[PDB]
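Only one structure is covered here, and it is reproduced in the block below.
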Protein chains: 2
Amino acid sequence: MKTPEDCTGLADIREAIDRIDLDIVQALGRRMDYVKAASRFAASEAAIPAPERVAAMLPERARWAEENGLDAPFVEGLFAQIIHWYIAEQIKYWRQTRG
Amino acid sequence: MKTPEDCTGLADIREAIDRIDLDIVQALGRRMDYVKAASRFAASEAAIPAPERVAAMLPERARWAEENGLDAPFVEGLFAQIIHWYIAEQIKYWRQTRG
Ligand SMILES: O=C(O)c1ccccc1O
Ligand SMILES: O=C(O)c1ccccc1O
């Protein structure tokens with residue numbers, strides 16, 4: 001596993017990107033564990049989507065993007081897609097655990 | 001950060017989720033370092049998009065999604081977007097520096 005500067009061709013590059021992508025999938029895997037646990041602190045299925053939390057989360061992620069060398073809008077939009085899939089998945093977990 | 005099981009409320013849940021989302025953002029920042037470095041292994045900009053690489057990457061991330069208990073099409077849908085963002089970022093960096 002080589003740093004960007006030590007990479008001598010695309011195989012080296014793609015070895016590190018595959019690893020990074022797997023970390024992202026693994027992190028998303030762990031995120032679902034916390035999103036499912038979040039369902040226990042929801043009094044109803046309507047209490048889950050929590051729009052104020054989403055709206056405040058998103059500019060928070062956009063800033064982190066900038067602090068990491070990335071244009072914000074795309075990263076904000078990416079997290080918008082992530083958060084909504086997890087919301088729907090939480091409702092699905094709430095429905096099967098609470099009816 | 002507590003374990004999913006030890007979280008008392010939404011405050012503990014959100015602490016963990018913020019940490020994982022930041023982990024993802026940082027992973028994306030490092031991924032950019034590698035994508036930018038990859039421009040020096042392309043003779044022309046035409047070589048950059050490399051559709052053959054995209055086609056192989058996709059089902060591999062789908063497979064990883066399943067191995068981590070996530071919807072394959074969803075995660076596969078996220079990467080299709082990520083990858084095309086970085087291709088477009090790569091080309092810009094390429095023109096900028098002329099690799
Ligand atoms: O997954 C999230 O971050 C989330 C945010 C707000 C409401 C429900 C959720 O699952
Ligand atoms: O970012 C990627 O994974 C990528 C993949 C194929 C071609 C160019 C790229 O930037």
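Even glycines carry a Cβ here, placed using N, Cα and C.
If you check Swiss-Prot, you get these features:
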MUTAGEN   A:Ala37 to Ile  Increases the rate constant for the mutase activity by a factor of 1000, and also increases the lyase catalytic efficiency by a factor of 6
MUTAGEN   A:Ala43 to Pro  Slight reduction of the affinity for isochorismate and of the catalytic efficiency for isochorismate-pyruvate lyase activity. Slight reduction of the affinity for chorismate and of the catalytic efficiency for mutase activity
MUTAGEN   A:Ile87 to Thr  4-fold reduction of the affinity for isochorismate and 3-fold reduction of the catalytic efficiency for isochorismate-pyruvate lyase activity. 4-fold reduction of the affinity for chorismate and 15-fold reduction of the catalytic efficiency for mutase activity
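A:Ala43 (mutagenesis position) sits 13 Å from A:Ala37 (mutagenesis position), taking the C-alpha atoms as the reference points. The two recorded residues, A:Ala37 (mutagenesis position) and A:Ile87 (mutagenesis position), show a Cα separation of 12 Å. When Cβ neighbours within 10 Å are tallied across all protein chains shown, the highest count among the mutagenesis positions A:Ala37, A:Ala43 belongs to A:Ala37.
Among the mutagenesis positions listed (A:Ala37, A:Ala43, A:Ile87), A:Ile87 have a CB atom closer than 6 Å to some atom of ligand 1, in sequence order.
Around A:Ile87 (mutagenesis position), the same-chain residues six or more apart in sequence whose CB sits under 8 Å from its CB are A:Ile48, A:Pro49, A:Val54, listed in sequence order.
In sequence order, the mutagenesis positions near chain B, meaning those of A:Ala37, A:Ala43, A:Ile87 whose CB lies under 8 Å from a CB of that chain, are A:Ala37.
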